[PDB]
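These notes concern the structure reproduced below.
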Amino acid sequence: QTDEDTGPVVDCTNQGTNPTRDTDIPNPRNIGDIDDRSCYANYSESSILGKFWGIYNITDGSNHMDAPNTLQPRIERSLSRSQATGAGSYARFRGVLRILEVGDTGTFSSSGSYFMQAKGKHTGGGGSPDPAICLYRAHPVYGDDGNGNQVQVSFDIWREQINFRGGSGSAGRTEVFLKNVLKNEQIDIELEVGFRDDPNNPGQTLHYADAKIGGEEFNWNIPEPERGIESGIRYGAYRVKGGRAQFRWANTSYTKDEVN
Ligand SMILES: [Ca+2]
């Protein structure tokens, strides 16, 4: 039982050519507001492996929503941000992930695709007007398929993280390797982005993006916590600079708290 796209990689299909970013099915099982910027596919669902999965497939060159030659294709869901910065404020997403395919250019720095990301605006400028904080970028690992062909068999998950608020590009972000997961393996996911009391500094706050991936913790403190105004999460599929990305999400949940 499989819900993998194996046809030719093309940039658009009729069934994926949505006219507005908010194109969704009735009563989606995945939580959050759809943001569909890929004419390759629309959000849909499968019933396999004993669960219901939101299907997020995108291909290189399929972004028909953003102005040309700007942002990568995506189909994501946005989650209401925690707009507070006191200790105890947080945004918390959970779900079950399967990775089936990710983008590949043959060069690491442009390969891989994001299945979720932490965002949050900050004071003082720097960066785009709604800048990312960190993204969870899955890179392909190849192996033989049993008939002599190299195919994607597993995925190295890296965190792409700002060096400073608003950072982007080679100087503005760093890649930290997290862990490998097999193709189609069901992975428990948690991402919590929030503010907590700084142990080393009585009155100060830390801004964190702490993930759990398949039972393992990958915690990280966001630079310049005093400039953050909020904590936000998005998930789905984003970025595909060559080829096709395929992510599957089940049993998603989201909660938040705003504490001043
Ligand atoms: Ca679409």
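The numbering of chain A matches Swiss-Prot: 44-303, in order.
Determined via X-ray crystallography, 1.9 Å.
Yeah, the Cβs are placed from backbone N, Cα and C, and that goes for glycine too.
All chains included, 26 other C-beta atoms sit within 10 angstroms of the C-beta of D79 (Ca(2+) binding site). Per Swiss-Prot, Ca(2+) binding site is recorded for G59, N61, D79, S81, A84, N85.
Long-range Cβ contacts of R117 (mutagenesis position) within its own chain (separation 6+, distance under 8 Å): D78, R80, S81, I101, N106, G279, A280, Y281, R282. Among the mutagenesis results in Swiss-Prot, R117 to N has the note: Abolishes catalytic activity. The residue drawn here is the original one.
Sequence-distant neighbours of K284 (substrate binding site) (same chain, 6+ residues apart, CB-CB distance under 8 A): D103, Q115, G146, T148, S153, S154. Among the features that Swiss-Prot reports, substrate binding site is placed at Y157, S211, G212, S213, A214, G215, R216, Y281, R282, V283, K284.
In the three-state DSSP classification, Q160 (mutagenesis position) falls within a strand. Swiss-Prot gives this note for the published mutagenesis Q160 to A: Abolishes catalytic activity.
Experimental mutagenesis is annotated in Swiss-Prot for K162 to M, with the remark: Abolishes catalytic activity.
As annotated by Swiss-Prot, active site, proton acceptor applies to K162, with the evidence given as a curator's inference.
Summarising the annotation, Swiss-Prot assigns active site, proton donor/acceptor to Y281. Neighbour density for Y281 (active site, proton donor/acceptor): within 10 A of its CB lie 28 other CB atoms from the protein chains shown. Under the DSSP three-state reduction, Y281 (active site, proton donor/acceptor) is assigned to strand.
Cβ proximity to the Ca(2+) site centre (mean Cβ of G59, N61, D79, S81, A84, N85, cutoff 8 Å) flags the following additional same-chain residues: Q58, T60, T66, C82, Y83, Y86, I118. Reduced to three states, the DSSP call for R216 (substrate binding site) is strand.
For the binding site of substrate, formed by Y157, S211, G212, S213, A214, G215, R216, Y281, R282, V283, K284 according to the record, the largest Cα to Cα distance is 21 Å, rounded to a whole number. Classification of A84 (Ca(2+) binding site) by DSSP places it in coil, neither helical nor stranded.
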